[PDB]
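Chemist: So that we are looking at the same thing, I have put the structure below in structure tokens.
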Amino acid sequence: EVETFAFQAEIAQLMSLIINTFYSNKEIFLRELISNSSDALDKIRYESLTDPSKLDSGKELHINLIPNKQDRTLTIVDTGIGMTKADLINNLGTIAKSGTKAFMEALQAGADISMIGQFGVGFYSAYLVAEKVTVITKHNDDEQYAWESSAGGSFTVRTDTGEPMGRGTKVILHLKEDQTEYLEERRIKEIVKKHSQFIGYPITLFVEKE
Ligand SMILES: COC(=O)c1c(O)cc(O)c(C(=O)OC)c1CCc1nccn1Cc1ccccc1
Ligand SMILES: [Mg+2]
Ligand SMILES: [Mg+2]
Ligand SMILES: [Mg+2]
Ligand SMILES: [Mg+2]
Ligand SMILES: [Mg+2]
Ligand SMILES: [Mg+2]
């Protein structure tokens, strides 16, 4: 069973802006996704402060970056708090309608696209580099779900029967054919060093067989 939903008009507007605006500094997508992962890790950490059994689904708090040149995907995995089905439907746990408005008002007032994260909607910068994004997520006491969108005004949610994750979120970026530099080890390392060098969780960049 696959359910199909329409994006709210403001989010669809945001996504078509991101897809169609000429903007060369595309690398900021990775900073925004790692920062979102860090926020999700903070939240399961905080909750474990009073209920340590919330770490029963996995005690290790980390971020993995997995390039796959064969599939042309870059995947960002975290063991953060994850998302419920309701979270996914509510724009992946974001206040995206008010955030998009405040991002718009700021764009009109002398901001550039790189500030997107200050308005809570940094996730959508993924569409600077990805033609399709798949989000696999597992929250404690809910099932594992897969969210997906190639923009165009709609997204899908299904129960995920793939590899069970213990807890957390996997963002799978299906890269545009001209954006494969983000699969290169030295390029990913350069971006992480430039924009994410002080994140408070281990970031492991996986390598690939030649
Ligand atoms: C829309 O962002 C994400 O796609 C995203 C991510 O890339 C990595 C993640 O691990 C998570 C996650 O599962 O957060 C539970 C999300 C979705 C939630 C989210 N939306 C904006 C920021 N966040 C992270 C967050 C913020 C406040 C409290 C907890 C977590
Ligand atoms: Mg963030
Ligand atoms: Mg874990
Ligand atoms: Mg792989
Ligand atoms: Mg809102
Ligand atoms: Mg289903
Ligand atoms: Mg590494």
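Shown for chain A, in order and in Swiss-Prot numbering: 16-225.
Every residue, even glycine, has its Cβ placed from backbone N, Cα and C.
Pasting the feature list from Swiss-Prot:
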MUTAGEN   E47 to A  Strong ATP-binding. Strong interaction with HSF1, HIF1A, ERBB2, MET, KEAP1 and RHOBTB2. No effect on interaction with TSC1
MUTAGEN   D93 to A  Impaired ATP-binding. Strong interaction with HIF1A, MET, KEAP1 and RHOBTB2. Loss of interaction with HSF1 and ERBB2. Los of interaction with TSC1
MUTAGEN   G97 to D  Abolishes ATPase activity
Chemist: Roughly how many Å lie between the Cα atoms of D93 (mutagenesis position) and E47 (mutagenesis position), rounded to a whole value?
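Modeler: Roughly 13 Å, rounded to the nearest whole number.
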Chemist: What whole-number Å value do you get for the CA-CA distance of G97 (mutagenesis position) and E47 (mutagenesis position)?
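Modeler: If we compare the Cα positions of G97 (mutagenesis position) and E47 (mutagenesis position), the gap is 17 Å.
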Chemist: Quick one: give me the count of other CB atoms within 10 A of the CB of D93 (mutagenesis position).
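Modeler: Its Cβ has 28 other Cβ atoms within 10 Å.
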Chemist: What is the Cβ neighbour count of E47 (mutagenesis position) at a 10 Å cut-off, with all protein chains included?
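Modeler: By my count, 21.
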